Amino acid sequence: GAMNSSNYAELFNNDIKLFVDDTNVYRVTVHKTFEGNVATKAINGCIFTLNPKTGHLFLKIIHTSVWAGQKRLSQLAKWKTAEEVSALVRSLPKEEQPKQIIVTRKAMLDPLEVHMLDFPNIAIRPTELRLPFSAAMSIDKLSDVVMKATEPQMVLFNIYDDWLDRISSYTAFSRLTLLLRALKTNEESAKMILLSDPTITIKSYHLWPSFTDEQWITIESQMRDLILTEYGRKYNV
Amino acid sequence: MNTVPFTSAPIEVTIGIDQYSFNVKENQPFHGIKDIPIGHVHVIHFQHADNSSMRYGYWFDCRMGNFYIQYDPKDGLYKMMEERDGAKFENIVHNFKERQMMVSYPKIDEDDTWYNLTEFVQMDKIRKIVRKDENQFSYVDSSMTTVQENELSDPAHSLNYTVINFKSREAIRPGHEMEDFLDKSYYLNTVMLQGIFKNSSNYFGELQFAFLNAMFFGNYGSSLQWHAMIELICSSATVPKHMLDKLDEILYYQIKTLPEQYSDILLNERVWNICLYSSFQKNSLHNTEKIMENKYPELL
């Protein structure tokens, strides 16, 4: 079945599962041609495949060459996502293959399902949650590796840095989604909040700053306030 | 012209023969249907005045033997049987006609409806879908489930229609995942036509037989099968021109023949709007589209 607020804690049990977010797979800029018509230019993209229990991120970089000479690219992008996810599963040892894959957008169900026909016991699921995974390219280190890539490439990250050394998966995921929610609603402020203090740095092998426990509390409160402000502005409440 | 006599009619029943039907009263002296046109399959079907549930009936072809109906008070329904004694059967049939206790198969001479609904249906294929090889006719009813329905219980009573499933290894070549799922041409032409059905006529025949079981018995898995087979064709970029033209004729008479009041459960909204308006063959069903619009514009 679909994933929603009721069955939310299932993400943190011991059944291996992956979220797949395809929002950044096919990325364009829109511009005017010399004759005044509109054309698109593709830039590099990424499939965002995340184990929400362990933090392991499977960042499959989608090089613009993938699109060359192809039509209906937004539809193709869904099939290339499904192809790349299927190949990821096949590449993993049996005991590491997921029991479920949750697609953040319902348009991926058919492509993934068709691509996973070899894995009948892997359940493909939609979600009613409104996960902010499209803000993944607001994370500087992820945006940088995608934009610099010169060929298809898989890059592996732990999106939780070392957080699990001190907090649970459940809490880890709520921090991640709150950070990314903030980044989505107002990137400029969100990024300001994370870096205002030069003395708190990002380890070379990490994505986020090395806040102490007490500093994460001030951060999470700052991100909360950001989200609610932007809401009043959006709707005039 | 052939005859199916009835030993008696002990219970109030609506009898159908093909697209015709008659009300028969309890212990009314009804003794059969005459002038049944040779050369086609037929179906004789029943709905008791007391149980508007369970429509049931018998597919048959009179070239394959002498058949008659007899009520069975133990099982509570009209049974088809075969009389092996040719002489003994002509005797019953002639005396009943002499006594004029038989209705005449009421074919208007202008009317090709039944031929059009059954063009490609052959008794031999029916008996493979309804396996009961000791009888030469086939029983079907409202509640019988299909083989595919059963996979998702009793196999003696299954409708062994050809399983179609768009999200299956059979349908999708490895490496052509996207291609084959958007363009089912491979699945239609190679897997189904050349592989399983062997030619388009056996495919049309199953399609039509499925439709008629849905119309006559409200058999819900039959409706599913009919829709699946239409969808497979309409979702294929590459179909022989002769199949498209015949398909438009097949579907026209099926839509023409459907009871106006049943269009809500027999017609799948998604399939028909996809076939007529989104699919590769949106432009190849001019008669089917014209009749659908003028008769069921709401469903669309």
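One-based numbering along the chain as shown.
Just so it is clear, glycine is given a Cβ too, placed from its N, Cα and C backbone atoms.
A:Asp21 to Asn (Swiss-Prot position 1853) appears in Swiss-Prot as a published mutagenesis result, with the remark: Reduced growth at 30 degrees Celsius. Strongly reduced growth at 16 degrees Celsius. Take the CB of A:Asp21 (mutagenesis position) and look out to 10 A: across all protein chains shown you find 23 other CB atoms.
Neighbours of A:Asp22 (mutagenesis position), defined as other CB atoms within 10 A of its CB across all chains, total 28. Record note (Swiss-Prot) on the mutagenesis of A:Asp22 to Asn (Swiss-Prot position 1854): Reduced growth at 30 degrees Celsius. Strongly reduced growth at 16 degrees Celsius.
Cβ neighbour count for A:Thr23 (mutagenesis position): 21 (other Cβ atoms within 10 Å of its Cβ, all protein chains included). Annotation of the mutagenesis experiment A:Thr23 to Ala (Swiss-Prot position 1855) in Swiss-Prot: Reduced growth at 30 degrees Celsius. Strongly reduced growth at 16 degrees Celsius.
Among the sequence features in Swiss-Prot, the mutagenesis site A:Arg105 to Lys (Swiss-Prot position 1937) is noted as follows: Severely impaired growth. Reduced growth at 30 degrees Celsius. Strongly reduced growth at 16 degrees Celsius. The Cβ of A:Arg105 (mutagenesis position) has A:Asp21, A:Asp22, A:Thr23 as same-chain neighbours under 8 Å, each 6 or more residues away in sequence.
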